[PDB]
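Undergrad: Provided herewith is a single structure, encoded as structure tokens, for subsequent inquiry.
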Amino acid sequence: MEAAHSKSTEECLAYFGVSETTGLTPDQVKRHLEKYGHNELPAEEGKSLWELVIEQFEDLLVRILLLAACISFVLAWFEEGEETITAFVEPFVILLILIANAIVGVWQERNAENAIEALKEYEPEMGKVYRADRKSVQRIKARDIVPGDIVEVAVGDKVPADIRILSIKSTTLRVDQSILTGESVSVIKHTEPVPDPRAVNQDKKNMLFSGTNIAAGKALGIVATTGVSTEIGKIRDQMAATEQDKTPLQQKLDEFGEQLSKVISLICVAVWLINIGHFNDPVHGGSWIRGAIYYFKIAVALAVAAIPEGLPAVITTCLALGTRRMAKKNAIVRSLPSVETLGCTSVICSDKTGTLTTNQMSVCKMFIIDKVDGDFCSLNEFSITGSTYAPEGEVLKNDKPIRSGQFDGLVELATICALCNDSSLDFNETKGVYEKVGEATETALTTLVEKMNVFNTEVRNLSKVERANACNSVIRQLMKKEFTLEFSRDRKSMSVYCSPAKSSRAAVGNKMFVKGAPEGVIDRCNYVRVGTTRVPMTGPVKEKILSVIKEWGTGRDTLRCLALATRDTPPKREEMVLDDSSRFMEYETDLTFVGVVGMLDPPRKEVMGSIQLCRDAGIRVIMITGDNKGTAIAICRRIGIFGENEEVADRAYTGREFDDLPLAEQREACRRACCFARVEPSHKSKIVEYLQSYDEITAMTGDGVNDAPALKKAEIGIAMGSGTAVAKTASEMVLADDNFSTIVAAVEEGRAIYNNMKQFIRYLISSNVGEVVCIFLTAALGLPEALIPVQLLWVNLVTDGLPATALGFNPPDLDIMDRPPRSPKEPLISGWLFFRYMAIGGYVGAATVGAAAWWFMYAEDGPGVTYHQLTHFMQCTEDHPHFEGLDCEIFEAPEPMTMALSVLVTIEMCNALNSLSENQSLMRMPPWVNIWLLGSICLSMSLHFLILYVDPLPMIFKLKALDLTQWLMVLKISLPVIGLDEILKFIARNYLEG
Ligand SMILES: Nc1ncnc2c1ncn2[C@@H]1O[C@H](COP(=O)(O)OP(=O)(O)CP(=O)(O)O)[C@@H](O)[C@H]1O
Ligand SMILES: [Ca+2]
Ligand SMILES: [Ca+2]
Ligand SMILES: [Ca+2]
Ligand code: NA
């Protein structure tokens, strides 16, 4: 339907040939499905991972290496024909590191994006429509909606397809169009057409765009367009303009990227300078610049060596791993910061109904007045059986299945439950189960009236689908619902205006049927009803009504309670202004109390355990609900927020009690209280905010539209997969699983990512530092060159590659979830950690010179026993009579350097074994823990041996194999790096843990 906003309701209805309250006939759906196709869009797949490769070479750190490899090719064509074989190998050692990391990155990324899409596709989105098939609105797959059928949407819902509003059942309809038109505040909608057929979306005050959300109210509409013709689907791929930012921790690390890029950049030019006197030597050529271009390459190489090229990748990787490990538990991570941030969470604020609880509602208990006389009041309690929304069960007065329509009080009771209710019940033929439509609290009421069957209607001969709303319909046919004063959380009630059907149908005039939070409703009653009788509300009656509410609520079943009243003589229809939902409370006055219903909503299985684990991880769990304080505290005990016999005077507050404290007090209350009840949507947001003023990382969990502000306000918000679209829109993560536990797992995972970044940094820094202090300790002790350009690039590629990246795969620490949360203040590199760096870096630096020197000094059996005084070697062509028959060439020998390059690689692979934990022992956390690391250690350890024993290589890399006893040395000097950190780990484990 083109430009449906231009034509009236009748024009659109007729245009498709549909009856407004009936909807398309099965043959109209078959036919329309063909002419219009299904209501969906072309999915997104992944053939060429090319765009996922470009991103691997975009970070600052990799570009510097990208430049390095580039420059090392400028010297390739400016190299003399003698060692060209080693001039071209350089660029490929700077690229081979980059490329290997690129693979693990893009690969890891493709995995995440896949588990994600497999979780998003898992659950088909539903829609609510009227089809001629069934008298009551039925639930269908969203992708089955065709232009033409009547669709129903209410608060919380997500618009399934471009819809022309036919009717607005509430006094207002608001919509979150942000995703489309871009406007922030919810916009009002109407049913009148907008003449301008060119008008912009923002002027279509009668349409509802697919993918937007109902912020408030309920409305019936006819579908105009679906699938690709939606003003949402026409701008899909033609959009993709949601520029993915960068997680706080990422920027933190990439910041730390230049913070090292500056330092490293300096130590390099701090080498090209401390060797300006060597630019002219017999060794490095001789020319006035031929020696300068050399040490320029010792710099550029030490740079490439020092720079952590794996940092960007490993972070990117650990993140994709997070999304993946979460998707594995049916948690959709809508924002990469989530897991990370959840790591730092110190308080988990959580909605009760449908979040902590299951939102499986069923009225098990109900009561009306029985007899009133003086200070004596009696109620007729009843019990109802069946726990699902199935119309199967009985009403028992005293263990005896009772005929509800026998008690006049119950007739009304049911009348109200049916009339004052924006929800229905639908039967799923596929699943063979009765499903709710709308809010559980309300459908619960729907099933109750079906069980009550007060007008002894013949239902025994009705299909499972018809039996669903039979008795409800019967009651509707007896009263015309004029308009509805929709539900509002400030009044905590909802009413409905009705008049008799025909000329008859109990023609006592007009009525309003009210239902809501027992307190509010009971106070607005001046009369209790006794059967068809009516008597003035008195202290004793009120006292009694309330006490039984209190019992059921704080009792073992911890029932959710609701009061039912009717206004016997409403105002005149005209005397009522239906624009201000604030005026609604007064139209709900001079009420007559009819009865109360208590519903059960069992708490989720994993909530108790999950909370206990949060307690251990140093994480609080506040309950935020609109429900009665009593039923709240009761539940809080059941799920383990409060002890079973704990005094909770200062730790439980109603919205009112809370607003009664001065601000500074309200703030403090958030720090000790763990239960807020009968609190509004502004309250939850305020609570969370308070917690944040103490600079805490706060999370919020919910499912209701009342949780949206909080969810948005909180650092990380988590929506139930069963909840509302609006709640989900406001969240950083959805529990499709509905499993409360996953929240904790996410928290563990977020601490994991962090510790993995730490060890990755601790490794790369302690290591690359020993490399620099190996060279500066060389020039300072006067000893000959320790290494050469390619010899650096090699140690680089072999120590700062897969062995480092693998750290990102380190498992969670032994006490990760037993320490309190990481203070957001805590600095990246601890003061004690920087000693640890230099204390380890200093060893490997002086353990690599002590090895090349061992080839000269105490050169046991090694050809060239120079012994004492090695500091001087430049004075051999001038003072040979100082060395006994020693050829001045043993100083240019490749053997001392090979001893060094091997101790380097080896001591580093040993050091990586230290990076499986921060402060845990290599025995407490065995090296075999991270298998991925070992496989990498060995891939490198081996990759190095190919250089030492495969003819063409040791030539290019200017090295010479070692005796099986010289390796015993390489080890004898490397393996003790483990004992050093082990001591440093013992120090920080018995004096400085945090
Ligand atoms: N559709 C409806 N009509 C009338 N009253 C309703 C209603 N839905 C809820 N109520 C009542 O209004 C009160 C407050 O509603 P609100 O949504 O603020 O709390 P809640 O108890 O439904 C959910 P939660 O625990 O997730 O906060 C409830 O305790 C209930 O008594
Ligand atoms: Ca490096
Ligand atoms: Ca809820
Ligand atoms: Ca290294
Ligand atoms: Na947020």
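Per the header: X-ray crystallography, 2.5 Å.
The backbone N, Cα and C atoms fix where each Cβ goes, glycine too.
Copying in the features that Swiss-Prot gives for the protein in this structure:
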{"type": "BINDING", "residues": "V304, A305, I307, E309, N796, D800", "note": "Ca(2+) 1 binding site"}
{"type": "MUTAGEN", "residues": "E309 to A", "note": "Interferes with conformation changes that are essential for ATP-dependent Ca(2+) transport"}
{"type": "MUTAGEN", "residues": "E309 to Q", "note": "No loss of calcium binding. Strongly decreased rate of phosphorylation of the active site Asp residue. Interferes with conformation changes that are essential for ATP-dependent Ca(2+)transport"}
{"type": "BINDING", "residues": "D351, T353, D703", "note": "Mg(2+) binding site"}
{"type": "BINDING", "residues": "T353, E442, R489, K515, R560, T625, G626, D627, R678, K684, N706", "note": "ATP binding site"}
{"type": "BINDING", "residues": "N768, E771, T799, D800, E908", "note": "Ca(2+) 2 binding site"}
{"type": "MUTAGEN", "residues": "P789 to L", "note": "Almost complete loss of Ca(2+) transport activity because of reduced Ca(2+) affinity"}
{"type": "MUTAGEN", "residues": "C888 to A", "note": "Loss of ATP-dependent Ca(2+)transport"}
Undergrad: What residues, ordered by sequence, lie under 8 A Cβ-to-Cβ from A305 (Ca(2+) 1 binding site) and sit at least six positions away in the same chain?
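TA: Those within reach of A305 (Ca(2+) 1 binding site), by Cβ under 8 Å and sequence separation of 6 or more, are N768, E771, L792, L793, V795, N796, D800.
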Undergrad: Select the closest residue to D703 (Mg(2+) binding site) from the following recorded positions, measuring between CA atoms: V304, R560, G626, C888.
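TA: Closest candidate to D703 (Mg(2+) binding site), judged by Cα separation, is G626.
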Undergrad: Using C-alpha positions only, work out which of the binding-site residues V304, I307, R489 is nearest to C888 (mutagenesis position).
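TA: Its closest listed neighbour, by Cα, is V304.
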Undergrad: Around ligand 1, within a Cβ distance of under 6 Å, which of the binding-site residues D351, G626, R678, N706 show up?
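TA: By the Cβ criterion, which requires under 6 Å to ligand 1, the hits are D351, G626, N706.
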Undergrad: For a Cβ distance below 6 Å to any atom of ligand 3, name the binding-site residues from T353, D703, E771, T799 that qualify, or say none.
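TA: Those binding-site residues that pass the cut-off, since their Cβ is under 6 Å from ligand 3, are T353, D703.
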Undergrad: Around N768 (Ca(2+) 2 binding site), how many other CB atoms lie within 10 A of its CB?
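TA: Cβ-Cβ neighbours of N768 (Ca(2+) 2 binding site) within 10 Å number 25.
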Undergrad: Say you check the Cα of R489 (ATP binding site) against those of the recorded positions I307, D351, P789, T799, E908; which is nearest?
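TA: For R489 (ATP binding site), the closest Cα among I307, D351, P789, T799, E908 is found at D351.
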Undergrad: Ranking the recorded positions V304, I307, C888 by other Cβ atoms within 10 Å, which is at the bottom?
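TA: The recorded positions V304, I307, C888 were compared, and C888 has the fewest Cβ atoms within 10 Å.
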Undergrad: Near the Ca(2+) 1 site, what residues other than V304, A305, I307, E309, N796, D800 in the same chain have a C-beta no further than 8 Å from the centroid of the listed C-beta atoms?
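TA: Here the nearby residues are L65, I97, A303, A306, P308, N768, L793, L797.
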Undergrad: Do you know which of the binding-site residues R678, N768, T799, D800 end up with C-beta under 6 Å from ligand 4?
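TA: So the answer is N768, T799, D800.
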Undergrad: Taking the center of the Cβ atoms of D351, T353, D703 at the recorded Mg(2+) site, which other residues in this chain have a Cβ no more than 8 Å from that point?
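TA: What remains near the Cβ centre is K352, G354, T355, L356, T357, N359, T625, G702, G704, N706, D707, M720, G723.
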Undergrad: Let me make sure I understand the structure: which of the recorded positions listed (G626, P789) has the fewest other Cβ atoms within 10 A of its Cβ?
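TA: Taking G626, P789 as the recorded positions, the minimal 10 Å Cβ count falls on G626.
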